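Colleague: To start, I am sharing the structure in question, which I have written as structure tokens.
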Amino acid sequence: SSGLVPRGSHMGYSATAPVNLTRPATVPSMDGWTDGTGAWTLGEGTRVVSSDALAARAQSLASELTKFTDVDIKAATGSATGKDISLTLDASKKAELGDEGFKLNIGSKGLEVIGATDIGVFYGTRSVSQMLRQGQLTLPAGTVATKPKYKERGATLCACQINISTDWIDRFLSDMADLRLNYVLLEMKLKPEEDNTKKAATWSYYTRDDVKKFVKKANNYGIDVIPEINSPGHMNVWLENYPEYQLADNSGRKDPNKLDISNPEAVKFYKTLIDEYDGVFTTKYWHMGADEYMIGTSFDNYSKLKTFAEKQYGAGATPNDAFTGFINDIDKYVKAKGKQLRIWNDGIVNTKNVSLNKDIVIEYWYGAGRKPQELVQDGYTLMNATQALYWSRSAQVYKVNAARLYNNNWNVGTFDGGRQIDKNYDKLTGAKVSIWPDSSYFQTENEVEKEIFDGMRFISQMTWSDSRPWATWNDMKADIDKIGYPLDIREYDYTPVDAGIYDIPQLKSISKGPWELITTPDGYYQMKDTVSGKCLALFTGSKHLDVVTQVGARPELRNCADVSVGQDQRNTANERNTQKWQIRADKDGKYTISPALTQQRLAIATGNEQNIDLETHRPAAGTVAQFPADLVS
Ligand SMILES: CC(=O)N[C@H]1CN2CC[C@H](O)[C@@H]2[C@@H](O)[C@@H]1O[C@@H]1O[C@H](CO)[C@H](O)[C@H](O)[C@H]1O
């Protein structure tokens with residue numbers, strides 16, 4: 001017999017360690033590790049030790065680690081032993097570590113994490129978590145210092161038209177933090193409240209309270225949440241109920257997506273929205289979008305913009321001049337609020353009489369004029385937002401292929417359509433992936449979460465480390481899976497009730513029930529009415545992106561779809577996903593039921609709910625209908 005037995009190494013440092021004991025991987029990788037003598041073992045008595053100032057970081061890591069290791073790891077102040085993880089903020093190490101970098105020293109004095117800022121120290125702790133939650137509690141001795149090559153690292157998250165649940169955003173923010181991603185462009189609607197703007201309070205929207213909560217979580221994780229209100233195109237969710245601000249073509253037909261930038265009341269309406277967001281986002285940036293204004297058409301069909309150009313910016317001025325002038329005017333406005341402006345690159349056009357202010361950050365997603373190289377020569381600040389880092393729930397041409405980017409040597413300097421610029425260009429801020437809903441019924445938000453996993457590790461690695469220490473994608477994939485998700489995601493209670501048979505009074509107007517609940521692989525439920533044999537669906541009402549956004553829409557009974565299959569069954573996606581429901585536990589113990597796609601909540605209608613959609617149609621009082629949560633607290 002073999003005698004196989006656990007090594008069961010004593011806690012703390014040991015001068016003795018095997019030469020090739022595995023150093024557990026991280027993402028981002030920490031390159032240039034210098035090996036030392038021996039190894040350090042987390043074990044019973046290991047504490048996380050820090051100053052009072054770092055006490056919250058220390059307590060949160062001790063908790064975390066207690067949960068991952070099954071050892072009781074307490075936080076403390078005072079002296080550290082060789083048994084301990086130490087957290088140190090040393091601001092004098094800015095030159096070495098920057099605002100975000102960190103140093104690990106593993107050895108006889110234990111596991112030391114050193115940062116020059118609170119966020120650096122926090123970031124060090126993400127590597128410590130990663131390293132110790134792979135089933136190994138012994139780490140080889142040595143030292144490494146690491147900092148991100150690029151200043152902006154993260155994602156565009158389009159929480160736009162459709163709602164991405166605040167619980168999803170929270171999980172996403174923890175995922176980002178674990179990967180040392182510090183940037184999220186959140187295109188979204190903050191519920192408008194002013195008399196002048198409140199008719200745009202259609203769903204999706206987020207409350208002021210919702211936003212202040214996820215922003216404060218973001219800032220604790222080192223993440224800049226930058227809002228976007230795209231303009232002057234892609235404005236349907238703002239101008240639908242304000243036709244007075246929509247741009248008409250030459251024949252008088254209005255487009256709810258197009259802002260009439262020759263109308264000063266319209267410009268002012270946009271500026272009013274900037275002012276509403278200013279109260280709840282802490283960032284120093286404003287993103288005005290400026291992408292795809294004329295998609296589906298041309299400036300030749302909007303002669304009003306030419307006339308406006310010429311009046312406004314003198315004879316010779318073109319519609320492109322008016323467009324840029326609108327951008328410059330929004331620039332001037334946000335700068336007076338202390339902000340820097342950001343846009344998409346496809347706005348930037350050939351202008352005769354006006355030129356785009358150079359103090360506007362250009363996020364470059366589309367190979368169409370200027371090319372990246374030309375924007376470099378004229379001195380623009382650039383972020384790489386290449387389409388090669390796009391996911392879309394419906395557009396299958398937009399699926400990040402991380403294997404391919406890894407194996408083909410893509411870097412942050414590889415702009416859209418393989419246009420390589422100097423990756424050390426001094427105004428290259430970094431790079432991001434982009435998460436787009438488009439036609440939204442094809443994939444649930446929890447399916448988006450599973451899918452983006454890999455691409456998020458890829459962009460973390462290349463924006464921080466800009467290296468390929470794994471020989472192939474497949475090696476990186478093996479390690480990123482061993483690393484796995486941060487604790488908050490592992491703890492999220494996706495399906496808080498067991499499958500089974502339930503009485504649900506809230507649903508009495510549809511059926512006396514009872515209801516058979518079964519779970520789905522993406523963390524939702526199907527609800528079968530045992531009376532009719534049919535299943536509850538949120539299927540009918542007015543939609544954006546092919547999803548029912550109508551406030552007060554009623555669910556219905558439909559033939560049961562197969563909710564057990566994956567997102568590659570595109571042909572049945574709508575019947576399937578309109579039959580998914582998210583159940584959540586209250587603080588404490590009461591359950592809400594939300595349609596998985598819409599993320600409104602089922603409630604009994606009172607008739608006192610106030611929303612613009614309800615002015616035009618209200619479900620019968622006392623029936624069960626979907627409503628944003630803020631209307632039913
Ligand atoms: C900046 C950008 O990429 N603009 C649109 C084009 N791309 C190409 C692939 C994606 O489908 C993406 C579109 O989703 C982008 O538009 C955004 O669409 C959302 C809804 O999906 C909102 O309407 C935004 O305002 C658009 O910018």
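Every residue number used here counts from 1 along the chain in the order it is shown.
Method on record in the header is X-ray crystallography, 2.2 Å.
Note that Cβ sites are derived from N, Cα and C of the backbone, with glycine treated the same way.
In case it helps, Swiss-Prot gives these features for our protein:
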ACT_SITE  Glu292  active site, proton donor/acceptor
BINDING   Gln161, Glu187, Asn230, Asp291, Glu292, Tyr390, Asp438  beta-D-galactosyl-(1->3)-N-acetyl-D-glucosamine binding site
MUTAGEN   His234 to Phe (Swiss-Prot position 263)  Does not affect the affinity for LNB-beta-pNP, but shows a reduced kcat value
MUTAGEN   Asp291 to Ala or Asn (Swiss-Prot position 320)  Does not affect the affinity for LNB-beta-pNP, but exhibits significantly reduced kcat value
MUTAGEN   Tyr390 to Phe (Swiss-Prot position 419)  Significantly reduces both the affinity and kcat value for LNB-beta-pNP
Colleague: Would you give the longest CA-CA distance, in whole angstrom, between residues of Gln161, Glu187, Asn230, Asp291, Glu292, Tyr390, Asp438, the set recorded as binding beta-D-galactosyl-(1->3)-N-acetyl-D-glucosamine?
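Modeller: Farthest Cα pair among residues binding beta-D-galactosyl-(1->3)-N-acetyl-D-glucosamine: 18 Å.
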Colleague: Do you know which of the recorded positions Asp291, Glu292 has the most other C-beta atoms within 10 angstroms of its C-beta?
Modeller: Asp291
Colleague: If you measure C-alpha to C-alpha, which of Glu187, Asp291, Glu292, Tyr390, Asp438 (recorded positions) come within 10 angstroms of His234 (mutagenesis position)?
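Modeller: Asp291, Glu292, listed in sequence order.
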Colleague: Cα of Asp291 (mutagenesis position) to Cα of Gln161 (beta-D-galactosyl-(1->3)-N-acetyl-D-glucosamine binding site): how many Å, rounded?
Modeller: 16
Colleague: In three-state terms from DSSP, label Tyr390 (mutagenesis position) for me.
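Modeller: DSSP call for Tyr390 (mutagenesis position): strand.
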Colleague: These are the binding-site residues: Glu187, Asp438. Which one scores highest on other Cβ atoms within 10 Å?
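Modeller: In terms of Cβ crowding, the pick is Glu187.
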Colleague: May I ask which residues of the same chain, at least 6 positions away in sequence, place their Cβ under 8 angstroms from the Cβ of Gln161 (beta-D-galactosyl-(1->3)-N-acetyl-D-glucosamine binding site)?
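Modeller: Set apart from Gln161 (beta-D-galactosyl-(1->3)-N-acetyl-D-glucosamine binding site) by at least 6 residues yet with Cβ under 8 Å, we have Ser204, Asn236, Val237, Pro437, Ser440, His544, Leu545, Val547, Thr549.
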Colleague: Report, in whole Å, the straight Cα-to-Cα distance of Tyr390 (mutagenesis position) from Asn230 (beta-D-galactosyl-(1->3)-N-acetyl-D-glucosamine binding site).
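Modeller: It is 18 Å, counting Cα to Cα.
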Colleague: Distance check, please: Cα of the residue listed as 'active site, proton donor/acceptor' against Cα of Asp438 (beta-D-galactosyl-(1->3)-N-acetyl-D-glucosamine binding site), rounded to an integer number of angstrom.
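Modeller: The residue listed as 'active site, proton donor/acceptor' to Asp438 (beta-D-galactosyl-(1->3)-N-acetyl-D-glucosamine binding site), Cα-Cα distance: 14 Å.
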